[PDB]
Amino acid sequence: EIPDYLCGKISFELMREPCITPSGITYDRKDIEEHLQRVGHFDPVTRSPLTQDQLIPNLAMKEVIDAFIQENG
Amino acid sequence: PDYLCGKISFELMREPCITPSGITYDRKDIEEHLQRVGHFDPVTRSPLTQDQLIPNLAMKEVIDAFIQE
Amino acid sequence: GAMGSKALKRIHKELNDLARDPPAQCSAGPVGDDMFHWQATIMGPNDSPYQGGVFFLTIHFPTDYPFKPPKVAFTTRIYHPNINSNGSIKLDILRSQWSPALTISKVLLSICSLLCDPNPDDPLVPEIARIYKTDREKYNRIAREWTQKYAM
Ligand SMILES: [Cl-]
Ligand SMILES: [Cl-]
């Protein structure tokens, strides 16, 4: 079973390319990019204004997630 | 696990902080660095200031579960 | 990000309020292009042995400001039971009694109060606190000598 901080706030699945917003919130890249294009330019959780270019790769989470794969699925 | 450890402290972090370069440091270390070494990222060397530091809330949840082990 | 921008807008707001209504004997503001790093000036209060001296302080705001206190230290040497040779200030507002409703203006007022009225019973420098409590004539003498040697 998966922990929650590994799963996407939007995707509800294991994150594959985690980005973190200026609020400190981490999303899977495709899902947050799809939210920004279809819903609006705001953080799904904090609601503060958000654009695609402000997403930051959460590099430490990417290796946390990779280590989960290397243990199970 | 090297990834729970800071890129300055080289120790497990209590307050993970990420930079626009996407590198996570323990807060005290990165802030001391910015205030008294220079306004730059110690690993990428790109320009960085205190207000660009972003709490790495996901990484904090990781450390919390490892502590309970 | 959100947090840093929030801190910046509040530091900015506190700077503006302070320049619009300066204290007569004090000042504080960013040293250059860095809003998180200020310098302050305190005139030694008349009716105290710091009379006539000028004291400079550095202020570093945290990224969590206003939800963490600023870091404040003297860069001018001063003889005081709650201020040490590194310039560190033992003062409640800067430690356990911080509130996000307080401001740098209130930090400066509190430090001035501290210079007029030490807290020797909770000392940072115990020997100075002892001379303060047991021999105020000597404390005043040495404090004025330090004011003349280091702040005039
Ligand atoms: Cl997501
Ligand atoms: Cl670090």
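All residue numbers here begin at 1 and follow the chain in the order shown.
This entry, so its header tells us, was determined using X-ray crystallography, 2.0 Å.
Positions of Cβ are set from backbone N, Cα and C atoms, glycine also.
Features as listed in Swiss-Prot:
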MUTAGEN   C:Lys68 to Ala or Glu (Swiss-Prot position 63)  Strongly reduced interaction with CNTO4
MUTAGEN   C:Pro69 to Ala (Swiss-Prot position 64)  Abolishes histone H3 ubiquitination and decreases interaction with PHF7
MUTAGEN   C:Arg95 to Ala (Swiss-Prot position 90)  Abolishes histone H3 ubiquitination and decreases interaction with PHF7
MUTAGEN   C:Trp98 to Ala (Swiss-Prot position 93)  Abolishes histone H3 ubiquitination and decreases interaction with PHF7
MUTAGEN   C:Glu127 to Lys (Swiss-Prot position 122)  Abolishes histone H3 ubiquitination
MUTAGEN   C:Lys149 to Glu (Swiss-Prot position 144)  Abolishes histone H3 ubiquitination
Could you list the residues of the same chain, at least six apart in sequence, whose Cβ is under 8 A from the Cβ of C:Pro69 (mutagenesis position)? C:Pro62, C:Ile93, C:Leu94, C:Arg95, C:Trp98, C:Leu102, C:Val107
How many other Cβ atoms sit within 10 Å of the Cβ of C:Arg95 (mutagenesis position)? 10
Over all shown protein chains, what is the count of other CB atoms within 10 A of the CB belonging to C:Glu127 (mutagenesis position)? 9
For C:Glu127 (mutagenesis position) and C:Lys68 (mutagenesis position), what Cα-Cα distance in Å is obtained after rounding to a whole number? 31
Distance from C:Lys149 (mutagenesis position) back to C:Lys68 (mutagenesis position), taken between C-alpha atoms, in Å: 35
Within 10 Å, the Cβ with the most other Cβ atoms among the mutagenesis positions C:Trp98, C:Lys149 is that of C:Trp98
